[PDB]
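K.L.:
I have a structure I would like to understand better, so I am pasting it below and will then ask my questions one at a time.
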Amino acid sequence: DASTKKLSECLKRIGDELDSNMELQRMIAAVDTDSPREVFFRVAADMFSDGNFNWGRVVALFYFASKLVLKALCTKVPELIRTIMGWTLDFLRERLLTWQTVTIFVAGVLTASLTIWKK
Amino acid sequence: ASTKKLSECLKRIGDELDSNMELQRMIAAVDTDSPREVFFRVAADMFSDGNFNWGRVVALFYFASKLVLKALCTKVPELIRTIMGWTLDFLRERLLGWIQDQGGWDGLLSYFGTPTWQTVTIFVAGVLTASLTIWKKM
Amino acid sequence: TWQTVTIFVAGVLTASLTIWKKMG
Amino acid sequence: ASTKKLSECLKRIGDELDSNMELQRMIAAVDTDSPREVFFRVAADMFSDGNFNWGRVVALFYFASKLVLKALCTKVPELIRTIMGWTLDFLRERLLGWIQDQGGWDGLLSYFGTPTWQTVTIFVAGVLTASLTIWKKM
Amino acid sequence: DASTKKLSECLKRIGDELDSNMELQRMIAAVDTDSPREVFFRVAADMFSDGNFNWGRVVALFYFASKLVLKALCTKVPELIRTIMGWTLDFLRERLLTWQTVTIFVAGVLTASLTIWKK
Amino acid sequence: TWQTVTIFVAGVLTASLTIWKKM
Amino acid sequence: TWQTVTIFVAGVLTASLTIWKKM
Amino acid sequence: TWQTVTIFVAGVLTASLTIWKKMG
């Protein structure tokens, strides 16, 4: 209980402190112009050059990568959606290859709809 | 140099985290029998104000990781052991299969002409065995 | 094939009437 | 009959949920400006005892769904609108593309011999237009 | 605040009540002998035969399906793992087709390891 | 099962229209 | 970048052994 | 190709020494 609360506070301090580090933020803002993957690996190599593996070091890398993926996704929603849809559709085509009667019924339904819409 | 700067910043941030020994005394004081409960209660208090900083999420990830390792250390759970055993055995089956179909270690690197080669692979192996099989024991 | 035409016309009827209800 | 039994049970369970009007007055009283804050605070209280029943998770799913619909109803957010618009436009592009490559509605169902055909597709369309274009207006 | 708490309690009542419904539980236990997908769709058709769509009805179906997937996964971990691994590997093979030097180094490393292990 | 199919398709259609109008 | 590669492979190897021994 | 043999031997050395440290 009390210990739980204490831990809660300590961890909150840490998170709030990483996300409100102003200068790291300026760095992160221009972390890389249109080439994030390479920058991430460069930073990774830089930090683990000492040879001292640490879970703490892993967490920071995780944080940086999340930010990168976030900004990229927000800016590439068209691309993302398009590509996902394409994958799904291609699979369906090849793989999808009483059934017949249901197909006929659905066809009729769709036909009527488009006609009414054009009208 | 900008990459250098960022890297130093990040490493300072992480190492402060792993050297915070108060935090380690608090991760190592939790009951072993009920870790999932404690994890879920901590997350609840952490997101009470509703604020959802991603830095907060990473702290929870750190807590969860440490808890898992402590528990897995005393006892690899039975199904974990099984799943792990099976995955290791599946890897032995596919990998050894091809590695045993392309030829073997020596047959593998023959793609690039000139060493690496069998003569070398066999010499190195012999040396290792010669040194490991007898010298170490005696 | 009267059966199949019937099924298709049923689909058309279905659609038309559904749309009618929704618009009304 | 066992399937029948199960189905009745499930439907009673769900309809009691949608007819619980106290619950609906409480989902419709939340501030529209801060939905995620209230959602995250409710989940926190719900999982305070640590108990993680899957029935509890489904209730949260119900709460989240209702909240989303209320908000989306007043205003389809701009990026939602864009994403939706784009997905609709992508579907128009691929679907119309093939549906316009295999031939069209009539060309589509020709896979199965005997009606459905084109003469029928054109007669039905004409009837629809004839009835919709003029009769409805006048 | 208070309203939040009230909602919390109401929703808890519901969940605890669905999961502790003893007879539904017996039903769910033998819901189906080795053929869950078909039973799920049968139940779906049964419930939505009235024509009254309701989000509440959807939630119950979701609950049933979760239980089904749960029991199946627990009982088919070997199969699951194997198939996932297979997919991943097949993709890697075809797709994976200085690089060379790193490959040589890793090869050397692996060779030594197996030898030491056999020893 | 014809009752089932009809019901399902009609539902999809109604859902489509509602969302479209909301947009 | 040779320092990088060596470090990385060695790490993987050490991790493997630790888990194996724990098992 | 002496270079490549050298790289391979370096890998072998690496592995051997790593395992040695871990066992010791």
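Following Swiss-Prot, chain H shows residues 169-192, kept in their order.
Yeah, the Cβs are placed from backbone N, Cα and C, and that goes for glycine too.
So Swiss-Prot lists the following for this protein:
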MUTAGEN   H:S184 to V  Constitutive mitochondrial location. Enhanced fiber formation with humanin
MUTAGEN   H:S184 to D, E, H or K  Constitutive cytoplasmic location
MUTAGEN   H:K189 to R  No loss of polyubiquitination
MUTAGEN   H:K190 to R  Partial loss of polyubiquitination
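Help me picture these features in the structure, burial and contacts included.
P.N.:
In three-state terms derived from DSSP, H:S184 (mutagenesis position) belongs to a helical segment. Every protein chain considered, the tally of other Cβ atoms within 10 Å of the Cβ of H:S184 (mutagenesis position) stands at 18.
Using a 10 Å radius centred on the Cβ of H:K189 (mutagenesis position) and all shown protein chains, the other Cβ atoms total 10.
Secondary structure at H:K190 (mutagenesis position), taken from DSSP and collapsed to helix, strand or coil, is helix. In this chain, none of the residues that are 6 or more apart from H:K190 (mutagenesis position) has a CB less than 8 Å from its CB.
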